[PDB]
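The structure appears right after this line, and notes come after that.
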Amino acid sequence: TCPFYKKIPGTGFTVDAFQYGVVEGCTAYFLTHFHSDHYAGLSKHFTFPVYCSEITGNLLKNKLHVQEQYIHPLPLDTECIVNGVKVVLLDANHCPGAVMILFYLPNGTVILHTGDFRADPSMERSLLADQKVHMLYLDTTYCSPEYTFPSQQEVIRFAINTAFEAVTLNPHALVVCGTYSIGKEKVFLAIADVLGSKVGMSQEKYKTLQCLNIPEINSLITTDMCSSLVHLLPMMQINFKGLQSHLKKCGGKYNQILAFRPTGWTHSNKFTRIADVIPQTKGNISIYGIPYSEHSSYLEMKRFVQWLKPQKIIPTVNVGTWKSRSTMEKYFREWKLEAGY
Ligand code: NI
């Protein structure tokens, strides 16, 4: 039974609520991004309207086989009317197609739902600048001061250098990046760019990238594993057993695998820095783990909310225990105190 924090009051609208069959008095179902915890339950047999970004639509059509008549893509940064309610979609800085949704209620209330996001200062020069926000539905994934991590740019720097270095030393070495959903594509395509390679992957994952409105994408990707010195494999498969077998599969074309595992936060973030990282080596294979987050750090989130100054905050992650909920409320109170609003 759809929880309260997936419902927008005084509309027929839910957000990311496809796993409760039909929802009591929902004219329109919004989807913030194409990640399975958020789209769970969508199928070819979905007959209610779905509102989403262009890229999330491409994905629903081609991957889930949702019928064209039910997919309502909207452009970003554009005032759109939907069932007599003004909405706007903002870039979320999460994965391809991911959006934040501004709802302008008939009664004059204004609601921001962030879906999944990584807050950034460039958001403060959007249509959010222009007016007051009464309720914030907040991605609270890393809402705790321990969670610091480096900028996406820093991590992609580290990844490129490690890749180039290892391949220049040994031009029979293969680079492997682990994946399970969209997002984290800048890791593997930035590596492939420096190397002068296309990225080799399965046909399923090849299809998925074809959905993403990437300029020139056909020059960048391939299924031909043999003509390709950066490869994508399921994250499940990024270990010595699964790497060995993969190195066996390439038919004597590579003597060495350098791999990256894009993990979110991990406890080693509290002690070690990004330039000071080391891999786990078992023979000719080396497996790095890098902290590429697609969610706000504690500080990023704090600064975003102190700038936005909402009247009320509703968390959408870590809400299932009273300890989590209790700890988050305290931090929100402190932020308000620190600022005065
Ligand atoms: Ni997500």
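Chain A is numbered as in Swiss-Prot; the shown residues are, in order, 700-1040.
Per the header: X-ray crystallography, 2.1 Å.
Note: Cβ is positioned from N, Cα and C throughout, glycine not excepted.
In Swiss-Prot, a published mutagenesis experiment is listed as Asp838 to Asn, annotated Impaired nuclear focus formation, reduced interaction with PIAS and increased sensitivity to cisplatin. For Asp838 (mutagenesis position), the same-chain residues 6+ apart in sequence whose C-beta sits under 8 angstroms from its C-beta are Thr813, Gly814, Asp815, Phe816, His994, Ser995, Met1000, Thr1015, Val1016. Look at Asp838 (mutagenesis position): DSSP puts it in coil.
Under mutagenesis, Swiss-Prot gives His994 to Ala with this note: Impaired nuclear focus formation, reduced interaction with PIAS and increased sensitivity to cisplatin. Taken residue by residue with DSSP, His994 (mutagenesis position) is part of neither helix nor strand, so it is coil.
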